[PDB]
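*Asks:* So that we are looking at the same thing, I have put the structure below in structure tokens.
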Amino acid sequence: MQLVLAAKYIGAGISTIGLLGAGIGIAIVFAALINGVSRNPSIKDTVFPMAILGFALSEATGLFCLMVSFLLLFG
Amino acid sequence: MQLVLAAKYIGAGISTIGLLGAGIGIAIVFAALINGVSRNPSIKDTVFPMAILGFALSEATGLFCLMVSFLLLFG
Amino acid sequence: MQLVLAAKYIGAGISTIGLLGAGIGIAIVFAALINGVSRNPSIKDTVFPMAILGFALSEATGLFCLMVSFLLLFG
Amino acid sequence: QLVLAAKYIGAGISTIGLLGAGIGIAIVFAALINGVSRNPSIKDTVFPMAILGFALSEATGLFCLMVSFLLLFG
Amino acid sequence: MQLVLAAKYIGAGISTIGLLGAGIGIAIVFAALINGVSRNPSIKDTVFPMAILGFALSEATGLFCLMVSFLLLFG
Amino acid sequence: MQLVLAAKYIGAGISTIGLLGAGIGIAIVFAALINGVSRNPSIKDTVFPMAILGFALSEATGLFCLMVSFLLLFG
Amino acid sequence: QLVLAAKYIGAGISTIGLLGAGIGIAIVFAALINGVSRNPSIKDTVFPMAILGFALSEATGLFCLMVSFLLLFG
Amino acid sequence: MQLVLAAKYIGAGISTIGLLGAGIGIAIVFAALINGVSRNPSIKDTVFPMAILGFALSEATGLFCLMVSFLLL
Amino acid sequence: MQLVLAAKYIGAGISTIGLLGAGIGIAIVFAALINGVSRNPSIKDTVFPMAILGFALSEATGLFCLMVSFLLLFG
Amino acid sequence: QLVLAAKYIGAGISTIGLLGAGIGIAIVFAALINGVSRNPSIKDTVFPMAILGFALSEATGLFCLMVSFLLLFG
Amino acid sequence: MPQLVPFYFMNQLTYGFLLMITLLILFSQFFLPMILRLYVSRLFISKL
Amino acid sequence: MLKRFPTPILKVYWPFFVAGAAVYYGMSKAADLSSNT
Amino acid sequence: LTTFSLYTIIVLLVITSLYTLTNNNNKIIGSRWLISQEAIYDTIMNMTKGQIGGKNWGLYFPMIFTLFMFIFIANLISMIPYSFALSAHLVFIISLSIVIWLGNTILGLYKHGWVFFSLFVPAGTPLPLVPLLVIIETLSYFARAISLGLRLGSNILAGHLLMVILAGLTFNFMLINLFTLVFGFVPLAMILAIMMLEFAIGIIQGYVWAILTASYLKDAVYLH
Amino acid sequence: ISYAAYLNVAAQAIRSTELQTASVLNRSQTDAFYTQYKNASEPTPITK
Amino acid sequence: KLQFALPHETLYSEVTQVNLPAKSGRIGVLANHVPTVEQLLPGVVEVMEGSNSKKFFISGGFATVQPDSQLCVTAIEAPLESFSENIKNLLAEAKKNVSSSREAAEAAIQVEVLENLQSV
């Protein structure tokens, strides 16, 4: 039905909105990394695994949002 | 039926929005971690368990949004 | 009838956005904790009742919101 | 009915308001943890004030929730 | 009509959104009070009436919003 | 008719959303006041007028949003 | 009647544009109070800068208001 | 007719929302200017041009939102 | 027909929301430029090409929103 | 028709997501400038860190954009 | 209160503005300077 | 307690009173328009 | 005639009793009540001396005092839950605000000629936005006309409407089955907290009025 | 309390298990005087 | 590098990692760390040159990273072990007495030192 098919194309868009939060989040982890590494130049080797972890987890929340979009599109 | 089925897909998209707060949240804990480790050097042994706890709790609130999304989407 | 069931599922979806706020709140408490500890690691035992208290109260606001979401969804 | 639907919908929209309170409470407690870690000793005055700040943040959330019940039933 | 009645309730729901800014506002004032007081230990005789003023004013926007919500719903 | 009166009510609800930006704004000025006063110990004679000015204009933007809410709501 | 309905609704939506300026004004003034309190004496140079930033942020809100009026009055 | 003209009026309302962001953007540049000048004192003569450049670009984005409002009319 | 004409204008309108993030972003890069240059008095030669790069990239995100807005408005 | 309208609207809705990415890119670059200015010399290590954070921030916007194109063009 | 839109506005406002002008004159000549009389009497004993 | 003191009450404070009068006349017309409902 | 007329008389009679018999007879020591109205005298004396601060601070000291006391008493009397507000009629409060605002601007024009229009450019700026900075200064200047009133009116009104609507809800709390009337102290407690707040937001607005229209007179007397 | 007074006292206090040396005791225990002088003359020579 | 100079003695006047209690909370300096000026608060201190660590109890002082990795610490006194229980007891009595009896400032530093010593 036109109503249902329409609803899919609208609904896909609505779902996409959630993703913004993760994007800002990733930047915040990298910003902290730069400042941290600046403050002690040699902290990098310890800190860098932790930094990539913080990115990955923040990104993951974005992935879950994007999954719901793909579920509506290709479910 | 066409109305309620369109409503399911829309309602799912609305629920997806809730995830954004958790995504930023994960980053906020990790940004603090990266800065903190840079201040002290060696704070990390105590603090890394605290960081994981904080991430998980922030993430959980996001996940509550996601489970409502799948309840609406499927039924 | 379809409208009634639709309204149940929509009303649920709308509520779900509220959960995000408590999720951000939790993250903020842990970021503050991490910074506090790195700057003064001996505060921890006095802080421990307050830390759990602030986390819980922040999270709680989201859980109130979540109960409304499920009440609408299931009816 | 449209009215039957409408009360359920109104309950949904008002419920979003709780979000602000969830952030708010945490900002008071976060500042408490930062203050106390800085001083070791601000806490005696500040801890009563921190519970007050929490109450006020939470109170805003209760207005939102109360609107949800006024919508939902009414 | 059914439509006019719907618009009262719906308009009221929409109105309830504004309250969040005041909630966060009050928390920010109290956070700043704590931060200033943690810095000085003794600014407070000047600062305390300033903080209460900020609190009252931030709260007021929320109360204005709540007033409109009742006017739409009941009125 | 039914639609027009409905639309007035709906428009009123939306108007109330505008208040939030002023609410957060006022809190920022008062936070800054406390920060400034804690920084100087003694800035208050000049700065208290500056802070009141910043509150007023921030608040006023919210009041405009409120006033549209009234125009639509009553009218 | 859709056109008339839309005019009243559209006006409501327009208020949202104003909200950002409310925050904006506060941000300029926050910087002002911080700068002035750290120096004491920066203020005479800084005060023109502060008023300028306020005005520019305000102007963005003014555009939103003009559109609101454009709908409302027609 | 009714639907399209209605949509224009709604659409105008929606477009104002973009403008809110630009208002904040401009404010941030001037806030930074004041902070820089107050920490340094003397930076101001170099820094004031940078502030004007940053302001203009932030405002321009808001201008894009505004012109789309005009297009939709 | 009418519904589609309305829709083209609507999709364009929603797309404008995207533009805002680039505006705030541009301000943030320039704010950092100012803060760095004021901190060092002399970082500027290193920091300036970095700042231009960050500006361009931040702006570009809003540009994508704008071209999508045009594609929806005009077809 | 309703379906064709929905494609155009739907595409528009997807576009909102990009705002987060724009802010994100800027935050990393802001930090790059702060790190470089803080050390005078962290820059060669910090420059790839900064680029990585920008890229990832941009990417969330890009995902929104391709979904927008898919609904828009078909 | 449920109802707080009069149409009696000019009536209200006549008595309202009468109270404002009344309080201004009343304060200025009577009630504000009779407090300043207390101040000046206390200070006059203090100064001698 | 009370005493009549010949303090300024009008020789500086005329514009406040004048503004009240302008709004008073306009409010007569506003009241008349509202008294039809 | 109206309810409004009866409450304007009540406000006048309270203020007369506050300055004719708040003190037993006439003392140089004062009764416990008059200790308050000494502290009030000093915080408004030193406030409009702190604000307008001229030799004309005291020329506007009766003006700032009768604007304090009117709003201070009428937002305590109006907070009695069976008292018919003078301040929840927006048409009176906003009219009073515009009256004082016009009485600042006209006085400023009278005293400082057409060089009053120099107020609307406080400082130089590049010439293509010099006219801009006159227009969106004057717009913000007569936004002051309605802002001062609408803050106070909305605050006082919102307290009363909140109470009446909540009174209706706590009734329906008891109409909900008796298992809800186990541990039913919380809605009563919500109204009690609101009542503690309602005196506070009424006294705060009376001070905020009188500092802001001291600031407006500071601007009008001392330009830029 | 003035910072360099604060540190001095802190060193002395830290000089108060108890395994401390004579140079420490000398570094924290001393007797002294000071003299305020006009402009010349000696306003009272007050002990340090 | 590090210096931990005292007036009549010295204690360390390239030292790899040094952990300091500062008016910036707690600060760690590792290899080349950014150059600082921090007044050192009364402290429990760890100094590591390689993995070897020497633990110091410190009267407060000044900390200054020089940009060549020369960590200038100047303090009036500072091993941890020499200070490390009966001394804490003496301070408790003294803290109490000064608490009852600038006199405020004296009691405050004494409370701080008694605690700081208890940490040792």
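Positions of Cβ are set from backbone N, Cα and C atoms, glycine also.
Found this in Swiss-Prot, in case it helps:
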- B:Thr46 to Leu: In strain: DS400/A3 and KL14-4A (VARIANT)
- B:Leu53 to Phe: In strain: DS400/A3, DS401 and oligomycin-resistant mutant (VARIANT)
- B:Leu57 to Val: In oligomycin-resistant mutant and cross-resistance to venturicidin (VARIANT)
- B:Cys65 to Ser: In oligomycin-resistant mutant (VARIANT)
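How about a rundown of where these features are and what they're close to?
*Replies:* Around B:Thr46 (variant position), no same-chain residue six or more apart in sequence has its CB under 8 Å from its CB.
Within 10 Å of the C-beta of B:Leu53 (variant position) we count 14 further C-beta atoms, all protein chains included. In the three-state DSSP classification, B:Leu53 (variant position) falls within a helix.
Sequence-distant contacts of B:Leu57 (variant position), defined as residues of its own chain at least six apart whose C-beta falls under 8 angstroms from its C-beta, are absent.
Its own atom aside, the Cβ of B:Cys65 (variant position) has 32 Cβ atoms within 10 angstroms in the protein chains shown. For the recorded site, B:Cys65 (variant position), the DSSP three-state label reads helix.
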*Asks:* Work out the three-state DSSP category of B:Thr46 (variant position).
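*Replies:* In three-state terms, B:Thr46 (variant position) counts as helix.
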*Asks:* Cα-Cα separation of B:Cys65 (variant position) and B:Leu53 (variant position), in Å?
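*Replies:* Distance (Cα to Cα, whole Å): 19 Å.
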